[PDB]
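Inspection log for the structure reproduced underneath, given as structure tokens.
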Amino acid sequence: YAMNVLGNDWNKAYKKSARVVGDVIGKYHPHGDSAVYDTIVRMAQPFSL
DNA sequence: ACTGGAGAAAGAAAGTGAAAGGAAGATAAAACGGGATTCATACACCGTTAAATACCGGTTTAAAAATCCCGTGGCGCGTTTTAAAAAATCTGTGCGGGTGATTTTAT
């Protein structure tokens, strides 16, 4: 939902991961950031999904 | 003079950094043993023949087989030990979201 709100579509330029992690932590998820980054990493590995 | 608190000295017990050394590991040089070539040379297979050996008939005789009496130790039974193998029970560990923390360099 945060990535959708940021307008980070599939046919546009990439964005830094720190910005997305900061948005998620500051607006929706009241927890740590390293776990969020690790969760984001797993959803991009071709040998995991 | 006497009392009770407080600071300083002195003494004894515990923690400490450093210690040969030795069994317990670890790592290289060496001696070994097991395949691919390369032939010359000794070995395998085929005709010929004198000679050495197998075989039959009948003795025999000395040696080995058969038989009887007995007196033992070597197997057999019952009951314990004792390792050896098997079944049962514990110990780690990694997968993914969460909580909280550490270190070294340049100017």
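Chain A is numbered as in Swiss-Prot; shown residues: 50-98, in order.
Quick reminder: no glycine exception, Cβ is built from N, Cα and C everywhere.
Within 10 Å of the C-beta atom of A:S83 (mutagenesis position) sit 9 other C-beta atoms, taking all shown protein chains into account. In three-state terms derived from DSSP, A:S83 (mutagenesis position) belongs to a helical segment. One mutagenesis experiment named in Swiss-Prot is A:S83 to A, and its note says Resistant to fluoroquinolones.
The note that Swiss-Prot attaches to the natural variant A:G81 to C is: In NAL-97; quinolone-resistant. Sequence-distant neighbours of A:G81 (variant position): residues of the same chain at least 6 apart with a C-beta under 8 Å from its C-beta are A:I74.
For the natural variant A:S83 to L, the note given in Swiss-Prot is In NAL-51, NAL-112, NAL-118, NAL-119 and strains 58, 158, 218, 231 and 235; quinolone-resistant.
Among the natural variants in Swiss-Prot, A:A84 to P has the note: In PPA-05; quinolone-resistant. The residue drawn here is the original one. The Cβ of A:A84 (variant position) lies under 8 Å from no Cβ of any same-chain residue at least six residues away in sequence.
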